[PDB]
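Asks: Below you'll find the structure I mean.
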Amino acid sequence: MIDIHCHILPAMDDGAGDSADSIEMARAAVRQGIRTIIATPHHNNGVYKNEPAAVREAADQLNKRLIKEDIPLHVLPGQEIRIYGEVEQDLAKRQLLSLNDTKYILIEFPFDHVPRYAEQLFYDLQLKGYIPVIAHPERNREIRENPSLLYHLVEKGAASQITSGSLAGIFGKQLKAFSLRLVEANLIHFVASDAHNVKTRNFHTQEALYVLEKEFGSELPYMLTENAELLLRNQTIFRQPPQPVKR
Ligand SMILES: [Fe+3]
Ligand SMILES: [Fe+3]
């Protein structure tokens, strides 16, 4: 399996602190059946930027260490990009990374609202042949209050990625209930760890898949999982008709 959102690169962000942490996360990933991780460090971390060159370097260095440690995991480059006005321009200047250099780009809304220009940005990116992937829409306060916002963005061509932990319940009962609503409505296209460490914000990959299998049957989690394989290959992901969700 492929994990498309993960903070396994050390000293970049709020995920692994150092390379020893990265290695522990990698071992956990492997135990969960993950063979390939797209590292998605935040493009900004405080006062610092994690430029594309530095991300590629860090992924290359982590891969060398994983080989040294005999861990069967391959880390590919990417970024988690908090939305801002100049995403389309900065991408064209190669000052941002898409996921594994594919057409899929991981865009995160601030936790409290969906910026008003989001739809316009996403339209612009599609016209350039990108597919914006909304990070953890279930963790957004405004989508939670008004899920129709996600429905519309997805109807208009956006994809989204749910967090394994949300489905697994490790972030609470409420997040799980909401996540199942989004999945049912065909508004989710990927499941990913968003792992930051081994103990609290960890993978919960199999746990999430089991929840999906129990709730929807075997074919749905297969579809979500294969979507990560399609993404990796820069193929077009599979979608079901999006549906409004209420409340
Ligand atoms: Fe995030
Ligand atoms: Fe993240």
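Determined by X-ray crystallography, 1.6 Å, according to the entry header.
Backbone N, Cα and C define each Cβ position, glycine as well.
Here Swiss-Prot describes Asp3 to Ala as a published mutagenesis experiment; the accompanying note says: Large decrease in activity. Here Swiss-Prot describes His5 to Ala as a published mutagenesis experiment; the accompanying note says: Large decrease in activity. Here Swiss-Prot describes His7 to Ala as a published mutagenesis experiment; the accompanying note says: Large decrease in activity.
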Asks: Please list, in sequence order, the residues in the chain of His7 (mutagenesis position) that are at least six apart in sequence and whose C-beta is under 8 Å away from its C-beta.
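Replies: When sequence neighbours closer than 6 are ignored, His7 (mutagenesis position) has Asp13, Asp14, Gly15, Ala16, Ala39, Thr40, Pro41, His42, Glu80, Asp194, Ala195, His196 within Cβ distance under 8 Å.
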Asks: Specify the secondary structure state of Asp3 (mutagenesis position) as given by DSSP, simplified to three classes.
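Replies: Strand, per DSSP.
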